[PDB]
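Input: a single structure, listed below in structure tokens.
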Amino acid sequence: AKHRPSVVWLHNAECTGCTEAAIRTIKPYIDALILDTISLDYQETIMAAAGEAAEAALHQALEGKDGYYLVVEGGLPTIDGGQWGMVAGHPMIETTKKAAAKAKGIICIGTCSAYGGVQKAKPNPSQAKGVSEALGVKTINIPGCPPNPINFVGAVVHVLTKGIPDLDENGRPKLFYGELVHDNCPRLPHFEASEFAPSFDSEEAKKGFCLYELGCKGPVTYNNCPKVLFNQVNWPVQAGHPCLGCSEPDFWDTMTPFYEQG
Amino acid sequence: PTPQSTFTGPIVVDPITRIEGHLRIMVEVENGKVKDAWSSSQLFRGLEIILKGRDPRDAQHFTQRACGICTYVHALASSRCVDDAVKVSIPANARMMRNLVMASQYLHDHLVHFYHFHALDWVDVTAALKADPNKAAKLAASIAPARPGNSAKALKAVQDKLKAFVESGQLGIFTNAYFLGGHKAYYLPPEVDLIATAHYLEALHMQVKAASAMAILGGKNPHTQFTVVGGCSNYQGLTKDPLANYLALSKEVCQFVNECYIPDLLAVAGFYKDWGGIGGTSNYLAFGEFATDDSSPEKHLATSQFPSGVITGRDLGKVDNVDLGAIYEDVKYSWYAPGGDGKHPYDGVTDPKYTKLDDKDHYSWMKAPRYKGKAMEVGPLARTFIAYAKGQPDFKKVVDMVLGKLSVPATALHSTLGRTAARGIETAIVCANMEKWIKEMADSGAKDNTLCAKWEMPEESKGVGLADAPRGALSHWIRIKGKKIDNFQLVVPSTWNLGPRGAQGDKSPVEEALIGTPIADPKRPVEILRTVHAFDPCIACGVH
Ligand code: SF4
Ligand code: SF4
Ligand code: FCO
Ligand code: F3S
Ligand SMILES: [Mg+2]
Ligand code: NI
């Protein structure tokens, strides 16, 4: 028996869409990943244990002699001593703090953990923060709402076997986030020729004209969506819908209104 | 005889695992039976607050992030909501496409729930390692359709992989499992454990395919991106090659449903027949789904192929029409400000106010939705009772089939066993309808590819969007003022099922269902999980 690296996965202020994204991996599939590559030692969505049993699985993982890597999904609600987001009677901020302290590395899966995400959007009633900000620690950011499993699993494999990947100014691996959505968009020749859909009902839309006038944020968003696709079949612009900018920090406020450019 | 201890005292389970989100369950137990219960949601985000003052067109993209498990459904409810507010009727192709994406969501969501969320409450994975792979193959060849995945060779390979994993000492997601070392509440023969475990792993591959199918129409999964005000954006989704690949993927997923999910479900239900007397509630609500006329909320309610309705006091003889004006939410026992009780969602108020953990006066981030004073169970069991009661042909045939196979009366469906069976029943029915629904849209889209209607933003207006999501009756409600969001309220299936007590102090469905739960082992209270998991909890949904 070859020992497999321990992974602890925490869920904070999140919609579980990042967990769902992750399990869409096909290189390898999730079963192979967790049976052959890593030891996924805590994961509320799929783990067998509950309550005190689950809390004890976490503690055992955190005290493991070989150490562990930390995955964090979701932002940290900080209002009222972190009490608006709790697990096992403890503020999310407290548990994430304790787990980060000894982690070999921290991967933030999704725009929520990376940057604060949907709950952080104005007026931010829960005082939600991204992990790096709330804890004061360096994170490897895998953003998108949710990120492609290709990006998350690729980063995880890379960190286990090669080291910390080259990151851009926002903490994102250049391997996946180095290029604009816009630069790999098949509608680009339409954009260049100023061939735009004015509405979704228009003949221009039916003809697959560029979606810039309908609010597309591809020109200001770093992600690999048109190059790798999602689910082996599609991406939003191919489905005739503008990019929302969902891999950019605070996109909820910087990219809105979604159907405009102002 | 259902195992049960003599335990008297409190039991808290936090976290409730294998659900979406953050749930604490507290119960009082006497003589090994639950005598009181509290359902305590542990996270608040405040999407309704965030939406205030924003572009109504933006709502769907925020609200979709209520949940990534029931991804899509909130984007659809918001789109329906805003369509209704601007008074636009969507083109026929858009209704069809939006409904197929919902169908694809049901298939993905239910399959993952049964295997990856629920099964570990009933299946002892480590006992699968005690099985003879050959006896197990023999058993599978007699309780299920013939298939290579069920061969002695395939089952031995599963067992070998599990054996190597367990003997490694790193149990991963099975660390501290309630079934480790055996458990009195786990009844299945080792052979059934092995069959179910093999399918659990196959299901991990099959859900990828279910999501690919969904993404052909939805642009991606999780979090679709094809709906717009006035219809849909995905012209390519009406064309021949993608629809043929959509059909093929759906057929593979439905073969797995028919070959694995339903037979596993029925085998489990067969061994846990006592759970047909545990965890029942009395009132059921559905807004219906899969409508032939989605021009208005009233039309949706009327023409949903999975029908809408209201059953009270378990009376299948009296299905009432849905009164959308009778819906309101209480906050008495919730972490919100004083004076917010009895609000219709158009007048909804979200003023968060936390107190302390396990304050019996305020113990959940969920509001308490009520219908004329009454709590309402929503979801597959609600849809099943309503469709059955109305004599919906597919539901009548499948329900009676299940009742015939299990040898139980229809009254045994008001239970945790019933709740679990119902989820499988509607999955088979969605599967039986896919080819007809795809043909309808292919045929229609090929004659004319109109997918989005023209519309204008009104200065002041209101609208409601209804959907029956996988977990049940979902509604989004908007007040528009100055062309902006003045109020946007979500009332979500899990809010109905798992919220706290209403203003009368009356327990919610889940809290009521928990009363009388037997606890064989207070150290490892799997019976609480069984009932809670049966409702398919989604806490990010219920609280938003
Ligand atoms: S990044 Fe998006 S998909 Fe991921 S947890 Fe946050 S809201 Fe959900
Ligand atoms: S649709 Fe968006 S990403 Fe594509 S060319 Fe136009 S603006 Fe760029
Ligand atoms: N299904 C689902 Fe999610 C919940 N509860 C929604 O809507
Ligand atoms: S919305 Fe997000 S998933 Fe890709 S196309 Fe735009 S970055
Ligand atoms: Mg609400
Ligand atoms: Ni949900």
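We number chain A the same way Swiss-Prot does; the residues here are 53-314, in that order.
Using N, Cα and C of the backbone, Cβ positions are placed for all residues, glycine too.
In this structure, A:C164 ([4Fe-4S] cluster 1 binding site) is part of a helix by DSSP. In the shown protein chains, 31 other C-beta atoms lie within 10 A of the C-beta of A:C164 ([4Fe-4S] cluster 1 binding site). What Swiss-Prot lists as [4Fe-4S] cluster 1 binding site is A:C67, A:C70, A:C164, A:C197.
Taken from Swiss-Prot, the feature [4Fe-4S] cluster 2 binding site applies to A:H234, A:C237, A:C262, A:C268. Spatially close to A:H234 ([4Fe-4S] cluster 2 binding site) yet at least six residues away along the chain are A:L240, A:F243, A:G270, A:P271, A:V272, A:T273, judged by Cβ distances under 8 angstroms. DSSP assigns A:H234 ([4Fe-4S] cluster 2 binding site) to a helix.
Record note (Swiss-Prot), mutagenesis A:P238 to C: Decreased hydrogen uptake and increased hydrogen production. The unchanged residue is displayed.
Sequence-distant contacts of A:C298 ([3Fe-4S] cluster binding site), defined by Cβ-Cβ distance under 8 angstroms and a gap of at least six in the same chain, are A:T163, A:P195, A:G196, A:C197, A:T273, A:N275, A:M307. Summarising the annotation, Swiss-Prot assigns [3Fe-4S] cluster binding site to A:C277, A:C295, A:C298.
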Close in space, distant in sequence - A:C277 ([3Fe-4S] cluster binding site), Cβ under 8 Å, 6 or more apart: A:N200, A:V233, A:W287, A:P288, A:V289, A:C295
Cβ under 8 Å to chain B, applied to recorded positions A:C67, A:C164, A:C197, A:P238: A:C67, A:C197
Around the Cβ of A:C197 ([4Fe-4S] cluster 1 binding site), the count of other Cβ atoms that are within 10 Å: 26
Least buried by Cβ count (within 10 Å) of the binding-site residues A:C262, A:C268: A:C262
Among A:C67, A:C70, A:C237, A:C295 [binding-site residues], residue with fewest other Cβ within 10 Å: A:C237
Contacting binding-site residues, sequence order - A:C164, A:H234, A:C277, A:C298 vs ligand 4, Cβ under 6 Å: A:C277, A:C298
Rounded Cα separation (Å) that holds between A:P238 (mutagenesis position) and A:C262 ([4Fe-4S] cluster 2 binding site): 9
Candidates near ligand 1 among the binding-site residues A:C70, A:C197, A:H234, A:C237, judged by a Cβ under 6 angstroms: A:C70, A:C197
